[PDB]
Number of protein chains: 4
Amino acid sequence: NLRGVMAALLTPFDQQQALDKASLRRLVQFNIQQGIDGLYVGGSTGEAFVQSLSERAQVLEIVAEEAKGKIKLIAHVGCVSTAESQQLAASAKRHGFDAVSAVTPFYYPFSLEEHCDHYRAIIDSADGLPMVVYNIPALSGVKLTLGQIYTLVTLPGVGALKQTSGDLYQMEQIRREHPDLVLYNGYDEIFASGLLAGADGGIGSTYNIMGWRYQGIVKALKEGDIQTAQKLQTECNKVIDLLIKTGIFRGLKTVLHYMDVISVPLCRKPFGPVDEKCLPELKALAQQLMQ
Amino acid sequence: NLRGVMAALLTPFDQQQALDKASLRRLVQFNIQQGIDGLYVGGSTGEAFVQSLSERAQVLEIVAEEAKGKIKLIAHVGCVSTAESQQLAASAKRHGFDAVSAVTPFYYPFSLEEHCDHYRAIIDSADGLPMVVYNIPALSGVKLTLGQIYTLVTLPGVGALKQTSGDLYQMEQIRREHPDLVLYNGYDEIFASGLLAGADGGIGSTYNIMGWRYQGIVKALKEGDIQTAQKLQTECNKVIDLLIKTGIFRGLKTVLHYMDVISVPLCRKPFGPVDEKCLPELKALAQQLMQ
Amino acid sequence: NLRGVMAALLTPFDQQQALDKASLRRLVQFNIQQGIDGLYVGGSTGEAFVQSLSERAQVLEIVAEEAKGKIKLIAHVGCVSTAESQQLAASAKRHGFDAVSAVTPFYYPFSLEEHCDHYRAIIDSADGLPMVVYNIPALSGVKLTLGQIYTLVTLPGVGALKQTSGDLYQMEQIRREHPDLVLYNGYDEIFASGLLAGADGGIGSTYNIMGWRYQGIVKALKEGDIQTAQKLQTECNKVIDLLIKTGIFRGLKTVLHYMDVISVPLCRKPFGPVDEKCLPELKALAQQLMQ
Amino acid sequence: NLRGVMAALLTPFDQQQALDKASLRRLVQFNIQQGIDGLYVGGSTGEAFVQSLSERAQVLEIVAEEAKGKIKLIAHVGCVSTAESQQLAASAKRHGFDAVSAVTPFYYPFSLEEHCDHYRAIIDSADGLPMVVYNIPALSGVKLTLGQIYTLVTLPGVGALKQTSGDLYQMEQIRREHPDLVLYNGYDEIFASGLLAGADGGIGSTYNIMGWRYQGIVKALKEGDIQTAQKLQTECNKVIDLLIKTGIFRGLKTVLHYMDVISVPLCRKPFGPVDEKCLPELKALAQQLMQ
């Protein structure tokens, strides 16, 4: 029941870089109205790694008040520390999320065995909530082989893998060895290709502004309309080329600010403001998506 | 007119590691009988880099003898040396190949300017044959950015790009920037996803023993039967998994030996022999391929 | 006055993973007794990335209580978040440290200007304490160029650079460009070579158990006796060889526990316990070091 | 008796990019005039990968005729092909070279076992000449582990390792493991540091225009005077910085030309020409070295 298209939720801040609750509530609602299947919260996109544990739990609490019952909720409780991750797993459960997820612990190198214990511990603290193993080499620096992936996803309590890797040979080997595994395509720019290789859904940050297109790509491939799938993917890719140039999170928040969802589109330091020169393309995009 | 599905041709040898002329003609014939659209000869797969210019020009000659007019023919002409590359390019036209191709020169680091001159010089010597730039970062060590690729494929005389890269975001970006460029998918393992991304054909080493499967995928995608395409790609990938374990070239030659095509399944040193323990799966692979 | 050999301090925990203050004090005193020039506290070795801010500030406080005025004290105040880093810099000034330091913010990619602004802000908060830029590509994933290093190293308030990089061409290039820069060699396994290249001194994990050997390498090069300098480096590398196999932090802690300096040799999860098979060698190492 | 400083020999060419025999001999004798212990010929620096086998053999001969006797002579005989490597090996014996050498075969990926059989075959064809294994990750793309290096250098017939790696911890581990092994430092910019870590000699391209400085470093460390070893390496690096900016092989030949050793400082295609804006620096350098 976790298969699907889930937006990786952004965290709106106020001018003082404090949580902007009203914009967070707006953002959750905006996503629901968009037809999203669920939300992945407290992930990279939520700026979790520049947030405190209490701040991350406050967010989980607010979106559950806002979305529990309406759409699927996955809480990324991942920290480098197993104990901090367990604390967040207990809050996700306490607030009613449908699953937890954790990036592979980073900075310090850990063995495959250390990664398994880390996941086992979080799973135990999740008290029943399935675990979403999260592989994202580019940001974490943890290069996971297919064999290591097999070990992690076969752990008791692991019901899914968020694959943020562009290796689509591995995407299909994973699907072939694990037929029942929920597999989330992680890179928005290769979504269509990801689904064809074996992913059965996706989690992405750009879904916050055009989640309807990814759902569109999914319907297309289902209705055997490769052509429409391709057109949707390239329109997504033109937006991603832009976001990548502007700063992905700040870029997304800016489009959202112009759509009246977010009050102040600031990311937390050390992230800087969006380059003034980008605002016109961003303003235009906002206009274009609203219509 | 050169867009399509082209097998990267293997160079058969005898026990003394010398070109086995008779097996070569048999292999070329076998490829044609599978309904392949053309042959990419003298590339990585034809063991070009452990062959002299004269043995390379000799294979060009024989294959052209065997298939000029029957199917399209692309001659890979690259060498680290610009002058040796030019020399093979003249043989290509001289033997009537439809196009010429050249891997980005490797080992020594070269600038973008130096790489362009390398292709211009070769283009000059190909005397009218369109050039197929060849990007294969994993083996050449040359990682081309989107812009370096832009600069190279827009070189006068360049009519295509062989993209042996698993980055399908780059694949669609290239397509979106060069809508008229011929785009061959380099990694067989991701063929279906590659076409979906924007590639309009493919060149691959495994097409030698199951090229029809890739044709079946082209057709299935055109016909909107995504299901069969995936099925086909899965079946191709089960085979590729095996070949990567056994060693790809020697594994393909061994299979072609069980199909009668090749007499002696040897690659040239430093390539070592296939593992005796592998031969049952390879023999059985051949058997079922006789489907 | 910041030039010298400083031990990268470990953080002793109890069986319940909480700070072991009595062992922390012993370790500080142990290092002072070894004739160490100072301590670098709250860095990677202190397991700072699996500690909360409050915990990190508590360690800063206890170490100053034990060592202020006795040896130099540098506070690694860095976090990905600029704000958290500022909070730690203020605690460092509050407790009387001689300097502050911060690793290049990681996980999320940041531009050079974003990095400069992070350091400036932290420098502001340190209220007078100079800054030691910390470059450690292997763990952070940020491989600075000599150019970026120059920009960071020239920021107002930056008094030194901790170079945990094995590229000794860059070390001498940095020394050539900044003849007045305190340059700490960060990879213990190449200390002698690093010093020869231009390193001014060093900061390291292994200094906790054999800091006198590093002091010996300094003196030997100062006396042109490259013969004993290599002897010393060789002994250090046989130990580093073992530590890398056992897990560095836990191996150091195990040796320190066997030397009755710390009560419990555990690291926080996800680091796992030392493999029982390694204990015989760690016990013997501890024995010989004590002599 | 192979230990020592050996210049990696450039191969002068004429305007037609053909071998400039008179300039070759002039360079050979010029290295002798400097006081080199031997010359490493037919390697990266000799532009061997952009030369035919016969051209390579021809160079081996001219150099031998000019030097079999006055200095030590090592013949880089490596090709991707083992057979081509064996051919050059036989020629190495024929002109009476002191030792043979071969880069790990590149481009295609090969197993340790294949690399092993490749070296055995060449050793064999070297007819008793000792083999120098050549590890140069950055150009070959072959990253050797300590364990792989161990297997290779303990192959019967192997007498040395040319280590073109900036990993000085690996350098020291190699020395500790094979104290009888001749270990050549491959990167000129870290010569001082490299010998300190355990290399007993060195092979470099910049030795051609300043072999004496390297010889001076070796003596300076023997006489236990790190002071002038550093100052010497600093000078070598100020120069190396320039050769990197200008293009190394072309930058060295150009200096040699202003020193009246080589007729035309041209490298073969795809190497481009030296930027006209650099000539003042290169002349001024050619001027200062002359003393």
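Residues 4-294, in that order, are what chain C shows, numbered as in Swiss-Prot.
Determined via X-ray crystallography, 2.0 Å.
Each Cβ is built from the backbone N, Cα and C atoms, and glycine gets one as well.
What Swiss-Prot lists as pyruvate binding site is C:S47, C:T48. Taken from Swiss-Prot, the feature aceneuramate binding site covers C:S47, C:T48, C:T167, C:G189, C:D191, C:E192, C:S208. Per Swiss-Prot, mutagenesis C:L142 to R is noted as: Changes substrate preference. Maintains much of its original N-acetylneuraminate lyase activity, but shows a 19-fold increase in condensation of L-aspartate beta-semialdehyde (L-ASA) and pyruvate. Summarising the annotation, Swiss-Prot assigns active site, schiff-base intermediate with substrate to C:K165 and lists experimental evidence as the type of evidence. The feature aldehydo-N-acetyl-D-mannosamine binding site is assigned by Swiss-Prot to C:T167, C:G189, C:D191, C:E192, C:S208. Looking at Swiss-Prot, the entry for mutagenesis of C:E192 to N says: 6-fold higher specificity for dipropylaminocarbonyl-substituted derivatives.
Feature map: Swiss-Prot annotations on the structure.
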residue : record                                               : DSSP (3 states)
C:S47   : pyruvate binding site                                : helix
C:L142  : mutagenesis position                                 : helix
C:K165  : active site, schiff-base intermediate with substrate : strand
C:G189  : aceneuramate binding site                            : coil
C:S208  : aceneuramate binding site                            : coil
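In sequence order, C:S208 are the recorded positions from C:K165, C:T167, C:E192, C:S208 with a C-alpha within 10 Å of the C-alpha of C:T48 (pyruvate binding site). Report note: the aceneuramate site is defined by C:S47, C:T48, C:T167, C:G189, C:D191, C:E192, C:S208, and the residues of the same chain whose CB lies within 8 Å of the CB centroid of those residues, excluding them, are C:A11, C:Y190, C:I206, C:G207, C:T209. Proximity to chain D, defined as a C-beta distance under 8 Å, is registered for the following recorded positions out of C:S47, C:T167, C:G189, C:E192: C:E192. The residues near the aldehydo-N-acetyl-D-mannosamine site, meaning same-chain residues not in C:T167, C:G189, C:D191, C:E192, C:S208 whose C-beta sits within 8 angstroms of the mean position of the site's C-beta atoms, are C:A11, C:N188, C:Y190, C:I193, C:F194, C:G205, C:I206, C:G207, C:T209, in sequence order. Counted within 10 Å of its Cβ, the other Cβ atoms near C:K165 (active site, schiff-base intermediate with substrate) come to 27, all protein chains included. Contacting chain A by the Cβ rule (under 8 Å between Cβ atoms), the binding-site residues C:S47, C:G189, C:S208 reduce to C:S47.
In this structure, the CA atom of the residue listed as 'active site, schiff-base intermediate with substrate' is 15 Å away from the CA atom of C:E192 (mutagenesis position). Separating the Cα atoms of C:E192 (mutagenesis position) and C:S208 (aceneuramate binding site) is a whole-number distance of 11 Å. There are 23 other CB atoms within 10 A of the CB of C:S208 (aceneuramate binding site), with all protein chains counted. Between the C-alpha atoms of C:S208 (aceneuramate binding site) and C:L142 (mutagenesis position), the distance comes to 14 Å. Per the record's binding annotation for aldehydo-N-acetyl-D-mannosamine, residues C:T167, C:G189, C:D191, C:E192, C:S208 show a top Cα-Cα distance of 12 Å. Contacts of C:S47 (pyruvate binding site) defined by a Cβ separation under 8 A and a same-chain sequence distance of 6+ are given as C:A11, C:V106, C:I139, C:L142, in order along the sequence.
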